[PDB]
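Report on one structure; see the data block that follows.
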Amino acid sequence: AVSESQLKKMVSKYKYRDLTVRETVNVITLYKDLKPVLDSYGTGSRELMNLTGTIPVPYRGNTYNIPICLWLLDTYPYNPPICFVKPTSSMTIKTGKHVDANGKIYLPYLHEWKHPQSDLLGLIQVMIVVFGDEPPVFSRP
Amino acid sequence: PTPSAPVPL
């Protein structure tokens, strides 16, 4: 149950604060299982807001809750987020075209990202289509 | 609301 006021707080060091907050609100409103959190990325001092949780991905007439983490850089939305698939203990990363060994996601949408054409809602829409065709994680057989 | 993934082929 986060609020825009709290989100603005998390992005005090960001270059485009309202734009980041506005899009975060749009994302967590449509995708109920994505939660905003202020955490450290790589270094304890590199605090950034990220959206963690799952997104609904239909795969062959069945919906799966794919675990992801979207790190919003302090330059969002002018630079793309850094995205990862976060496998749980019951699954394994499927390294392939759009996902590397570390679970980092690669997509044309991210590679050519540019404001205002690119946004998080558009990105997640792409993920749903792409992952629906080629799941980035699979359950342990 | 629990993470899930499809079974392998």
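Sequence positions for chain A are given in Swiss-Prot numbering; the residues included correspond to 2-42, 46-145, in order.
Just so it is clear, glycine is given a Cβ too, placed from its N, Cα and C backbone atoms.
For A:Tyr63 (mutagenesis position), other Cβ atoms within 10 Å of its Cβ number 15. The mutagenesis experiment A:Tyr63 to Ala is recorded by Swiss-Prot, whose note states: Reduces interaction with HIV-1 p6; impairs HIV-1 budding.
Recorded in Swiss-Prot as a mutagenesis result, A:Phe88 to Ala carries the remark: Reduces interaction with ubiquitin; no effect on in interaction with HIV-1 p6. DSSP assigns A:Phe88 (mutagenesis position) to a strand segment in the three-state reduction.
Neighbour list (A:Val89 (mutagenesis position), Cβ cut-off 8 Å, at least 6 residues apart, same chain): A:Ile70, A:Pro71, A:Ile72, A:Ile97, A:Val103, A:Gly107, A:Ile109, A:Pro140, A:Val141. Quoted from Swiss-Prot, the note attached to the mutagenesis of A:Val89 to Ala states: No change in interaction with p6; no effect on HIV-1 budding.
Under the DSSP three-state reduction, A:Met95 (mutagenesis position) is assigned to strand. Looking at Swiss-Prot, you'll find the mutagenesis A:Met95 to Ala noted as follows: Reduces interaction with VPS37B and HIV-1 p6; abolishes interaction with PDCD6IP; impairs HIV-1 budding; inhibits down-regulation of EGFR. Abolishes MGRN1-binding. Loss of interaction with ARRDC1.
Under its mutagenesis annotations, Swiss-Prot gives A:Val141 to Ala the following note: Reduces interaction with HIV-1 p6. The 10 Å shell around the Cβ of A:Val141 (mutagenesis position) contains 25 further Cβ atoms across the protein chains shown.
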(Q) Please give me the CB contact count at 10 A for A:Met95 (mutagenesis position), counting all chains in the structure. (A) 23
